[PDB]
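Visitor: First, the structure itself, so that you have it in front of you.
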Amino acid sequence: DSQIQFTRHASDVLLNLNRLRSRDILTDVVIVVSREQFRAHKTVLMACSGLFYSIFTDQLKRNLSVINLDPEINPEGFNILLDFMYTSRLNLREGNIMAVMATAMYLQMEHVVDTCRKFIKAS
Amino acid sequence: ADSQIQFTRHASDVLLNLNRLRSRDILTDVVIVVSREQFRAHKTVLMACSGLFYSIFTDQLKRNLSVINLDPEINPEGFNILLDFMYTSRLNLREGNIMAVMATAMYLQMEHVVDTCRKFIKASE
Amino acid sequence: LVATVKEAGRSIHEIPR
Amino acid sequence: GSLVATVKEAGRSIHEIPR
């Protein structure tokens, strides 16, 4: 009885999911944030966001191929979090950080909000 | 000043949640049939891990397909081990099934896994 | 050039079994 | 039964899907 543990497997899987994303393959939904739209995979959104977990868990809005968020949710803040979801990297500028925390709070991404807090305590 | 936060266990947390979704059969969109055994799963994960499933779900006439059979000579065990690996980064083996596993991965077009098995054979004992 | 910072803690919610 | 021996594989685990 043995077990080979592939230490970069999850990361290779995640990269391949982002590739599909960019080549718009098997994407199965569109998140609308004001005029801007974003194509993505529901499972990925569910894995990372409580909000999305609840949305695609809702028998009603479960099969919709389009979801709309509060119009006050700024697209940049959202796009930074969406990227993060598919790459493990969160890009922050001193001017959009607060916006990001605010946005993540909406998406129910507590850990990311907490990491940002920890960030500000140094920077 | 621009900065970037790299979450070192993020990909792993995402993969764990995807496995959870699989176990609770959530958003699963395809069933793979090996002999008389079925396995529920997500095409995106299958595609991310197997060159074969990548082709199958890339195939316009087999893309919106909700069920998929495989060579009937492909034992279910070896396949189950690979599917778990896909969703956990862990490849559970036994001296008695490594060959069937290696054979199955080659079939699924998972060359890196075939090669790792080879490396494992090489270091065994 | 961006400053890089690593986070080792859980990145997202844990979906229970 | 048995206590599972573990070993790590650091290389790429699957194919790389092209851009």
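In chain A, numbers come from Swiss-Prot; the residues present are 6-128, in order.
Technique stated in the header: X-ray crystallography, 2.2 Å.
Including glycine, each Cβ sits where the backbone N, Cα and C put it.
For reference, Swiss-Prot lists these features for the protein:
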| type | residues | note |
| --- | --- | --- |
| MUTAGEN | A:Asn21 to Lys | Abolishes interaction with NCOR2 and HDAC2, no effect on interaction with CTBP1 and transcriptional autoinhibition; when associated with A-116 and 376-Q--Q-379 |
| MUTAGEN | A:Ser59 to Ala | Abolished ubiquitination by the SCF(FBXL17) complex |
| MUTAGEN | A:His116 to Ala | Abolishes interaction with NCOR2 and HDAC2, no effect on interaction with CTBP1 and transcriptional autoinhibition; when associated with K-21 and 376-Q--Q-379 |
Visitor: Among the mutagenesis positions A:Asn21, A:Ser59, which residue has its Cβ surrounded by the fewest other Cβ atoms within 10 Å?
Guide: A:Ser59
Visitor: Run a quick check on A:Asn21, A:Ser59, A:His116: which of these mutagenesis positions have any Cβ-Cβ distance to chain D under 8 Å?
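Guide: Cβ contacts with D, in sequence order: A:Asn21.
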Visitor: How many neighbouring Cβ atoms, not counting its own, are there within 10 Å of the Cβ of A:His116 (mutagenesis position)?
Guide: 19
Visitor: List the Cα distance (Å, whole number) between A:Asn21 (mutagenesis position) and A:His116 (mutagenesis position).
Guide: 24
Visitor: Rounded to an integer, what is the Cα-Cα distance in Å between A:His116 (mutagenesis position) and A:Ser59 (mutagenesis position)?
Guide: 18
